[PDB]
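**Student:** First the structure, which I've put down as structure tokens, then a few questions once you've had a look.
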2 protein chains.
Amino acid sequence: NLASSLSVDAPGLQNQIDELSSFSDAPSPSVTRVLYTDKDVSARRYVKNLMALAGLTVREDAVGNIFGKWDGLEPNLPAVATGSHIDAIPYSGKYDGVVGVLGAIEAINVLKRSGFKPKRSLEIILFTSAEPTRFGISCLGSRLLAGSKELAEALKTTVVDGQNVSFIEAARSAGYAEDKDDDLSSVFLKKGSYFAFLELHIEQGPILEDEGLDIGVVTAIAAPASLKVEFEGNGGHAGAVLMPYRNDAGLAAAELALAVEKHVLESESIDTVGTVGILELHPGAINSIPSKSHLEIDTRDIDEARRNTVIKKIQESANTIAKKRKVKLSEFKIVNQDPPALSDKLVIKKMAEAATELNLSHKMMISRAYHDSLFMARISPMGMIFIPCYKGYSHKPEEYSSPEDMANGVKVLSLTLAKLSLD
Amino acid sequence: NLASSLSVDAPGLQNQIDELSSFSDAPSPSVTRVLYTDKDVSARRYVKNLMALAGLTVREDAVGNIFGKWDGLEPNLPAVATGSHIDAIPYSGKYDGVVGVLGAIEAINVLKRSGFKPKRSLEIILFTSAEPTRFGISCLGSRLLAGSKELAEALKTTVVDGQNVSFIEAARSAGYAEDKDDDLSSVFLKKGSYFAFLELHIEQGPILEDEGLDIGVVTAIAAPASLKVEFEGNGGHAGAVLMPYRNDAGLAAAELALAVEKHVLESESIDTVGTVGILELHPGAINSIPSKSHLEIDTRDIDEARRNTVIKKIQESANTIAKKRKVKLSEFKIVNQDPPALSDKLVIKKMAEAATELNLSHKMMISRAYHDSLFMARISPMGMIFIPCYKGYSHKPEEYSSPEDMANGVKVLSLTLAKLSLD
Ligand SMILES: NC(=O)N[C@@H](O)C(=O)O
Ligand SMILES: NC(=O)N[C@@H](O)C(=O)O
Ligand SMILES: [Mn+2]
Ligand SMILES: [Mn+2]
Ligand SMILES: [Mn+2]
Ligand SMILES: [Mn+2]
């Protein structure tokens, strides 16, 4: 039967993971690969070549989402889609996102070796970017596929990176958005245009490893939000301005960072998280009192309302701190505040069947990280396959998933794609 | 007499201040000009051109201290020296340092127009750098002039900037330190090689302005120190690492910054200051928990012992915070910890006499900022002339001293140089 015939080239997949990690602005073992940069362009070509070698028909949309299709026996039907991203935040690992892209191509190669003949077409999606590094916008590609008019409008009119390079200029530099007359609405997919969407991904947590399980069947994705905060003071000479006359924007930021921690812990749930991953002082000189501070805050919960309470408290603390410190709260912006998504019940059932037929132990579990799957769920039934990762590490170079774990995930992906294709 | 004949080109001096401010990595009205960068080189050339126009013998030492001498009638005597710096910390003003360099050149021209005949030679010094911006080392030039073997060794062996450019490579890109067999001891001046050293400088405080006085005669310089601190944690994924398992280096840094403020305030003296001017997070991504944080701390007091107590407490707090946060205190480095200095009493005498002869009001006062004068005081009798500045502002673009105030400082400098030269 099909399950018993599935064979992955595990060392070969690992070789591709290692090769792709070479396209990086950080020295190995770290990876940095930001949307539309030269390293991103080289990684795209590498992946598109693999898609072509796998016999896929390759196309790209206006923002550089890349699609590789294996035409089915009934090609007019909504296809079964799978994929992930290949961008990497500064000094991160080689497996986040990449496993679900290279592993999806390997799943196609695995199904072909087994002589599987899809009824519904299978389509692999390389999402143009999932990480918010360049423009502050996470899942830029999938948010657009899911039809966000507000994002399309923003990308055309206002969005720039930290070097004031516009989204359009950056996209065009990479070979995309070459139609001046496109409001980017051309990227939008109709609801139901895919029968289902699957994403293979490392767990980014220690659960599967700690429990000794092979596969996680994802049931939902937690609700993510991000905030940008700026404080402004008078600054001046660190040696000469006596303490009673100061309004130190850096100390306001320090206090807000600690308040973020406090409000997260106030939720009384271990599922609530909040982080200050960016805190910048201006002018940023040892002997200059900071006159501006900038914080970027990530906060999430499986419960949307509980997360929103944290956000409201953070805003209250930012105002209280500004008044006490005598600084201006010059910016408090909610960059995104998104709902959680539920995986489709029939997709979950097929994934769990797949794991069982492959003799792979599994559990149903929630994803704490967000993924392109979060937005694809607005377009079609969605599910995710988690594989174990070492100590749960992710977003750091110690991130690791074994060749066998990756192959197990690929086999589950192949078998779930096959079940959905032959609905 | 000499005093009544002194005449400054006030608008011309202002014009040169404005021109020099154009050599900047920050857009007007802010100035950024860092040691050995292209902007620094351009500004050095501008000043050397002015020195040559004033008829001075111009020479440079191995690190780029620039000397401009007017030969006296008795040239073998130790010369009377004056000068300042022209480097500028990020987003600062146009007057800090620059007034005492361009004003020193104007003082020579003032004396020449009056037909002054020096006995002792007069020498203007453009110190290669006073600001710690590039290498974390303040007064790099004058520390070397004052014979710091420890500094000379570090500069040749370990010192690099934040882009990992070595001191030697940076120096060489600007045309300095080209001799491979110089251990930089060639820069050292013998004690007593100058008869005296004077620095004209904006007050960087509101005292002269608030009291309606023309000139500050500086009697002492406060004791400066700086610390470099790093915390190390595990970092990881901002969404997936639950709060109980974190060791957030960013929150360690936040807590240490607030502790700095606390320990400064505990001194019970208004003369004590401390600042966290630099606080950086690594990797510095919104969705990555900081695994490293870096603080640069400035702390000073007129009383050295009180200053040292703040430092000891800051180090105790850093260890306590590291243990509580479960992070590693991976670096705690006292970059410098320098004693205060006293101005020479006969230099003070001549300066106060000069101000009175020019019908200028004056008061005795302390410098809270540090200056090259702090280290020149190790080589020779030292003094400083303060001029008033708007609202006391410094290290920001609102920094301002009027053409008349600068001219007053120049005349006091001219007359004080003349008294010292003829002594
Ligand atoms: N899968 C994943 O790590 N997405 C992240 O970029 C995130 O912050 O959730
Ligand atoms: N004069 C002066 O401002 N020196 C400064 O750079 C300082 O921090 O003291
Ligand atoms: Mn990620
Ligand atoms: Mn990912
Ligand atoms: Mn300064
Ligand atoms: Mn200065």
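Chain B is numbered as in Swiss-Prot; shown residues: 54-476, in order.
How was it done? The header gives X-ray crystallography, 1.9 Å.
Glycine too: its Cβ is placed from the backbone N, Cα and C atoms.
What Swiss-Prot shows for this protein is this:
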type	residues	note
MUTAGEN	B:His138 to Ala	Impaired enzyme activity
BINDING	B:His138, B:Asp149, B:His254	Mn(2+) 1 binding site
MUTAGEN	B:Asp149 to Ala or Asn	Impaired enzyme activity
BINDING	B:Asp149, B:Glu184, B:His448	Mn(2+) 2 binding site
MUTAGEN	B:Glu184 to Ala	Impaired enzyme activity
MUTAGEN	B:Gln257 to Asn	Strongly reduced substrate affinity and enzyme activity
MUTAGEN	B:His290 to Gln	Strongly reduced substrate affinity and enzyme activity
MUTAGEN	B:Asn340 to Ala	Strongly reduced substrate affinity and abolished enzyme activity
MUTAGEN	B:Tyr423 to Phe	Reduced substrate affinity and enzyme activity
MUTAGEN	B:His424 to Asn	Reduced substrate affinity and enzyme activity
**Student:** Anything within 10 Å of B:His290 (mutagenesis position)? Look among the recorded positions B:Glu184, B:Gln257, B:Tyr423, B:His424, B:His448, comparing CA atoms, and list what you find.
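**Tutor:** Matched recorded positions: none.
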**Student:** Using Cβ atoms only, which residues of the same chain lie under 8 Å from B:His448 (Mn(2+) 2 binding site) while being at least 6 residues apart in sequence?
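**Tutor:** Spatial neighbours, sequence-distant, of B:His448 (Mn(2+) 2 binding site): B:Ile142, B:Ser145, B:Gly146, B:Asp149, B:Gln257.
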**Student:** According to DSSP, does B:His138 (mutagenesis position) fall in a helix, a strand, or coil?
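**Tutor:** For B:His138 (mutagenesis position) - judged by DSSP and reduced to three states - the answer is coil.
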**Student:** Which mutagenesis positions among B:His138, B:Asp149, B:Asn340 have CB under 6 Å of ligand 5?
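**Tutor:** If the test is a Cβ under 6 Å from any atom of ligand 5, the answer is B:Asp149.
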**Student:** Show which residues of the chain containing B:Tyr423 (mutagenesis position), separated from it by at least 6 in sequence, have their CB under 8 Å from its CB.
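**Tutor:** Those within reach of B:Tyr423 (mutagenesis position), by Cβ under 8 Å and sequence separation of 6 or more, are B:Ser191, B:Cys192, B:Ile274, B:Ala275, B:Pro277, B:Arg353, B:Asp391.
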**Student:** Go through the recorded positions B:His138, B:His254, B:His424, B:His448 one by one and keep only those whose Cβ is less than 8 Å from a Cβ of chain A; report them in sequence order, or 'none'.
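**Tutor:** In terms of proximity to chain A, the recorded positions that count are B:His448, given in sequence order.
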**Student:** Would you mind sorting out which of B:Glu184, B:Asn340, B:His424 (the mutagenesis positions) have a C-alpha within 10 A of the one on B:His254 (Mn(2+) 1 binding site)?
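**Tutor:** Within 10 Å Cα-Cα: B:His424.
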**Student:** Compute the C-alpha separation of B:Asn340 (mutagenesis position) from B:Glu184 (mutagenesis position), stating it in Å without decimals.
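**Tutor:** Computed Cα spacing between B:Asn340 (mutagenesis position) and B:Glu184 (mutagenesis position) is 35 Å.
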**Student:** Name the residues of the same chain, 6+ apart in sequence, whose Cβ is under 8 Å from the Cβ of B:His424 (mutagenesis position)?
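**Tutor:** Long-range Cβ contacts: B:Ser137, B:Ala183, B:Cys192, B:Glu252, B:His254, B:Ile274, B:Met437.
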**Student:** Other Cβ atoms within 10 Å is the metric here; tell me which of the recorded positions B:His138, B:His254, B:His290 scores highest.
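**Tutor:** When each Cβ's neighbours within 10 Å are tallied, B:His254 tops the list.
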**Student:** Within the same chain, and leaving aside B:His138, B:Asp149, B:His254, name every residue whose CB is within 8 angstroms of the centroid of the CB atoms belonging to the recorded Mn(2+) 1 site, in sequence order.
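**Tutor:** Not counting the recorded site residues, we get B:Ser137, B:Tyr148, B:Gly150, B:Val151, B:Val152, B:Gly153, B:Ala183, B:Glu252, B:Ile255, B:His424.
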**Student:** Just the mutagenesis positions from B:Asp149, B:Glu184, B:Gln257, B:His290, B:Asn340, B:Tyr423 whose C-beta lies under 6 Å from any atom of ligand 6, please, or none if there are none.
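**Tutor:** If the test is a Cβ under 6 Å from any atom of ligand 6, the answer is B:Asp149.
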**Student:** Running a distance check here. Ligand 1 versus the recorded positions B:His138, B:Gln257, B:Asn340, B:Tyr423, B:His448: which have CB less than 6 Å from one of its atoms?
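**Tutor:** The recorded positions passing the 6 Å Cβ test are B:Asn340.
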**Student:** Does DSSP put B:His254 (Mn(2+) 1 binding site) in a helix, in a strand, or in coil?
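**Tutor:** Looking at the DSSP assignment, B:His254 (Mn(2+) 1 binding site) belongs to a strand.
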**Student:** Just how many other Cβ atoms lie inside 10 Å of the Cβ on B:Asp149 (mutagenesis position)?
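**Tutor:** For B:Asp149 (mutagenesis position), the 10 Å Cβ neighbour count is 28.
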**Student:** Taking the Cβ of B:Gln257 (mutagenesis position) as centre, how many other Cβ atoms lie within 10 Å?
**Tutor:** 24
